[PDB]
2 protein chains.
Amino acid sequence: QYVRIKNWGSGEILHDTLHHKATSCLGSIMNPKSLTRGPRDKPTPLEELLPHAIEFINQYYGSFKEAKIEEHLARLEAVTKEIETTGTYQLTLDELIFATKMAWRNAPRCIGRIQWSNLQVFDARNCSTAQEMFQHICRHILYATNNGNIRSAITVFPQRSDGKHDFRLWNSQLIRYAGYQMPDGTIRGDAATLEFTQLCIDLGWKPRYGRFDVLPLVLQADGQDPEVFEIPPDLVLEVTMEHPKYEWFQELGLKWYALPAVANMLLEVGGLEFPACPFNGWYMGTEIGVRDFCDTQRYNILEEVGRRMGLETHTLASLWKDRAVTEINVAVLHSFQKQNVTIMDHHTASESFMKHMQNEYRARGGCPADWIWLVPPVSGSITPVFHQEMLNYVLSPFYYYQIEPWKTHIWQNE
Amino acid sequence: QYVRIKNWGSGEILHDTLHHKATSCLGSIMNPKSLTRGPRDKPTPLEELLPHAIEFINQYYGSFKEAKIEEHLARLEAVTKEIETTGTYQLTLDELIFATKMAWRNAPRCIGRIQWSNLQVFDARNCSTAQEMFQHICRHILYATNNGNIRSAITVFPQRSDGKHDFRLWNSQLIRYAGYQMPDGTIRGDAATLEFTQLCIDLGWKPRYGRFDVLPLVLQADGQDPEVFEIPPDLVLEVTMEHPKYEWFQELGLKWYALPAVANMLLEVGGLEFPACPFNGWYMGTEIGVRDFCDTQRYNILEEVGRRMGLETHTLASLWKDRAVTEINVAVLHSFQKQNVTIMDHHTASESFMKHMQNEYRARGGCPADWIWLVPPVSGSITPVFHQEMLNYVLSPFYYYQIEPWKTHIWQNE
Ligand code: HEM
Ligand code: HEM
Ligand SMILES: CN(C)CCCOc1cc(=O)sc2ccccc12
Ligand SMILES: CN(C)CCCOc1cc(=O)sc2ccccc12
Ligand SMILES: C[C@H](O)[C@H](O)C1=Nc2c(nc(N)[nH]c2=O)NC1
Ligand SMILES: C[C@H](O)[C@H](O)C1=Nc2c(nc(N)[nH]c2=O)NC1
């Protein structure tokens, strides 16, 4: 009865009663059950599956500028059969591509989507070993990175069966610095990854107690316990934070992984659901800039970039934070362009995302947009995606959230 | 079937089909019917009214740190009677206060609410003439302004009857510069008020064709045609825009009314609904700063504050707009503090709004917050009201939107 709500930054939580007295949405919540897809303990009710699959295959053969009628029907029967006999079914890799592409084309909270059109699909379906996974990942990371010239790709591990033979990597994202909470009340690297770093420690991985130490991809292949693997340094291409003016910057000791790749997130297509399918794209300055660097609950410089900025660090009204940040954002962006790593300032992004929509509507007359997310964390009213009214909605295929593996995991370790 | 959506800034509109294919919110829309209260042609179905009123009166006698049981019951019967006999009813002014206070306390999109506790109620109920209204307004404006030291207040005009004896002022807000769209494809003052300025012209008011000319409060008292009245200059206290450094600023020729007072907006309490009740509060820098000044669809300096800022006005990625704005915001704020007019930089606001909630939950365990609105148009992720999860909802009493009078108005002019 009491809709729980939490203030991220502070980690505070309160239960809302009063909403009951409503005259008769929870749009500002982060992980609504309305956007996930948890575990299972048995396959997928044919009645449910079968009609979905028909839908998909139908969507698929829809694309073509020229129709493959026969193949369409044919494929249709082909599947039903396949399904009726076994229940489950496999998509022709070609399908899986169009899947991932659309599932992205149908991401509600991603300004990126303007080039959903071209992504790299890594058919790791045949995968079968934890260590087999790992390798498959590095192939990705390495392909993705491309020595700074980032290329976005996704590697589809094997789908779901009984839901007890799940394939899952327990990581927020491919590369992400640890976050040891040091003795002296301090806290290193990244507090965000605070609970998880503990995990990797609890499963081996030795605490280099740094503050810019990359975390171990912890994977599980069929439903058995997960295993720790250290990402091969050679693969993690970073960028150092230096200002095109404030020389005192480098002294900050700031750098950041040049590759944003989400690990934990379920892909769902034709009634089929894949519990592991890391995908990457390149950064937008502000996440690095204002989010991990500035956000109070993350790295959190600002105050310092403020003091050494000379600014009125103690007269809030001064707009010093407004000053500081803007410089920090120019640094990050700067560094990147310099050390030759791909990136994109928000403005240019928003300008393009809009172009996407005009295309998307004139195209299929829709575009699942989540304003609360598609708006640059700073400079909102200046980026066009603010004066844009948008309604969002889950479609298909679609990338979903998932429950923290460690929460719902039958530890086969007996 | 086609949810229409418009991009403000550009004035573009598109109909969303695709949402139908939804797996099964419109939170980013501006004026949902879910937040209004249009016309009527007959009173209010006793069955509807009577139970509401009971609710209210009950809420009322609830407040007290010490209960007025007898008076409570008494008042209750008193009303029912009053209602059963006539249907309608009047709230003891004292009630109307607690009304307005709560109706505010229950504003979903206002960071202000942290001091809902003290507002000024102007009982203009007895009003009866257009000209009678006018005077009543100036009393407000004048009280509100207070020679810069702004004080927030509201003046409750007479309630609703048959819904054909509506009391309404056709104004976005008390003071607001005109917006003539000059011959030479130009556009002066404020394009926002473009359709309305035409109106006042169509009803008399002479076009001083300026670009900082205050508009005429156009009012209607009982349901008859509306009449034009020029706000007495002496009452409109403005502020000139000057930078605490960029001397070349004053050359911009920028100033802005120091008093934000919303005209058109219905107050609803105990089943009773008042179609006219202007209320004011003091500015938050960013609306003036980034919204009316910078917003592409408004005044729109930025580019110039950019060029004369020296900045890379042509290399979007430069973050020049990010630079420009921040200065503009310091100016506005600056001027104000200088010319001694009340104002408040967003940061300090957000810091307080949060304090409100912690209070509001610990108080009545709720707080109708609309994240999409309660977030400063610039510097979002830096203000705490971003990492705050919030669900919003219409309660009571409550200030509602209303249909543009000129749309639904039986022009008694025969
Ligand atoms: C054109 C390159 C891309 C850019 C610049 C980009 C940018 C972004 C940004 C800025 C966010 C929100 C950041 C956050 O708050 O975590 C986001 C979210 C997201 N993007 Fe992208 N993206 C790109 C490509 C892609 C691709 C190719 C996919 C799918 C294979 C994708 C899927 C997603 C998803 C699912 C989210 C939501 C993540 C979450 O809920 O945590 N993006 N993207
Ligand atoms: C502490 C002084 C106040 C401050 C600083 C303040 C500030 C604000 C701000 C920044 C907004 C959003 C601006 C926009 O986008 O138009 C807003 C909206 C609003 N405020 Fe306040 N406010 C104050 C007092 C009040 C009071 C006393 C009332 C009720 C008598 C009130 C009622 C509203 C309403 C109804 C809205 C929504 C307006 C709309 O939907 O256009 N505010 N306020
Ligand atoms: C997922 N999030 C909770 C954490 C990583 C930040 O995510 C991203 C930040 C960017 O700037 S670009 C991008 C592209 C594709 C996937 C993710 C991102
Ligand atoms: C209503 N809006 C469409 C137009 C006026 C802007 O509204 C306000 C801007 C501020 O900074 S403060 C404030 C206080 C009380 C009412 C309104 C405001
Ligand atoms: C609590 C609040 O909903 C949350 O902090 C939000 N996070 C994000 C957001 N938008 C983006 N793009 N990324 C976020 O992390 N909007 C709101
Ligand atoms: C289109 C978009 O919903 C609209 O421009 C928004 N306006 C506003 C907003 N928030 C505030 N405070 N004021 C606005 O005018 N959020 C979103």
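What you see of chain A is 77-100, 109-498, where the numbers are those given in Swiss-Prot.
If you're wondering, the header gives X-ray crystallography, 3.2 Å.
Heads up, the Cβ atoms here are built off N, Cα and C, so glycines get one too.
Straight from Swiss-Prot, the features:
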type	residues	note
BINDING	A:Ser112, A:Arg375, A:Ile456, A:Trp457, A:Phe470	(6R)-L-erythro-5,6,7,8-tetrahydrobiopterin binding site
BINDING	A:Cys194, A:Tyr485	heme b binding site
VARIANT	A:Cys211 to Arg	In strain: NOD/LtJ
BINDING	A:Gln257, A:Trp366, A:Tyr367, A:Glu371	L-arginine binding site
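Feature map: Swiss-Prot annotations on the structure.
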{"residue": "A:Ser112", "record": "(6R)-L-erythro-5,6,7,8-tetrahydrobiopterin binding site", "DSSP class": "coil"}
{"residue": "A:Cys194", "record": "heme b binding site", "DSSP class": "coil"}
{"residue": "A:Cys211", "record": "variant position", "DSSP class": "coil"}
{"residue": "A:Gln257", "record": "L-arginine binding site", "DSSP class": "strand"}
{"residue": "A:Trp366", "record": "L-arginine binding site", "DSSP class": "coil"}
{"residue": "A:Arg375", "record": "(6R)-L-erythro-5,6,7,8-tetrahydrobiopterin binding site", "DSSP class": "helix"}
{"residue": "A:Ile456", "record": "(6R)-L-erythro-5,6,7,8-tetrahydrobiopterin binding site", "DSSP class": "helix"}
{"residue": "A:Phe470", "record": "(6R)-L-erythro-5,6,7,8-tetrahydrobiopterin binding site", "DSSP class": "coil"}
{"residue": "A:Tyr485", "record": "heme b binding site", "DSSP class": "coil"}
Inset, instruction - Give me the largest Cα to Cα distance among A:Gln257, A:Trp366, A:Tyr367, A:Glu371, the residues the record lists as binding L-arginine, in Å as a whole number. - result: 14
Legend entry - Fewest other C-beta atoms within 10 angstroms, as judged across A:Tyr367, A:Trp457, which are the binding-site residues: A:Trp457
Inset, instruction - Mind sorting out which of the binding-site residues A:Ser112, A:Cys194, A:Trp366, A:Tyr367, A:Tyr485 are close to chain B, meaning Cβ under 8 Å from one of its Cβ atoms? - result: A:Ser112
Inset, instruction - Quick one, can you pull the C-alpha distance from A:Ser100 to A:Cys109 in angstrom, nearest whole number? The 8 residues in between aren't in the model. - result: 10
Legend entry - Residues close to L-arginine site centre defined by A:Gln257, A:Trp366, A:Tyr367, A:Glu371, Cβ within 8 Å: A:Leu343, A:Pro344, A:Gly365, A:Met368, A:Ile372
Legend entry - Cβ-Cβ distance under 8 Å to A:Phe470 ((6R)-L-erythro-5,6,7,8-tetrahydrobiopterin binding site), same chain, at least six residues away: A:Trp455, A:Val459, A:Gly464
Inset, instruction - Give the sequence-ordered list of residues that share a chain with A:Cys211 (variant position), lie 6 or more positions from it, and have CB atoms under 8 Å from its CB. - result: A:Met217, A:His220, A:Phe241, A:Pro242, A:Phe251, A:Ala305
Legend entry - Site extent for (6R)-L-erythro-5,6,7,8-tetrahydrobiopterin (largest Cα pair distance over A:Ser112, A:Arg375, A:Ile456, A:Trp457, A:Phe470, Å): 19
Inset, instruction - Would you mind checking how many other C-beta atoms are within 10 angstroms of the C-beta on A:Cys194 (heme b binding site)? - result: 20
Legend entry - Alpha-carbon distance [A:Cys194 (heme b binding site); A:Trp457 ((6R)-L-erythro-5,6,7,8-tetrahydrobiopterin binding site)] in Å: 7
Inset, instruction - Quick one: of A:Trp366, A:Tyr485, which of the binding-site residues has the smallest count of other CB atoms within 10 A? - result: A:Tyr485
Inset, instruction - Round to a whole number and give the Cα-to-Cα distance in Å for the pair A:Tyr485 (heme b binding site) and A:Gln257 (L-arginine binding site). - result: 13
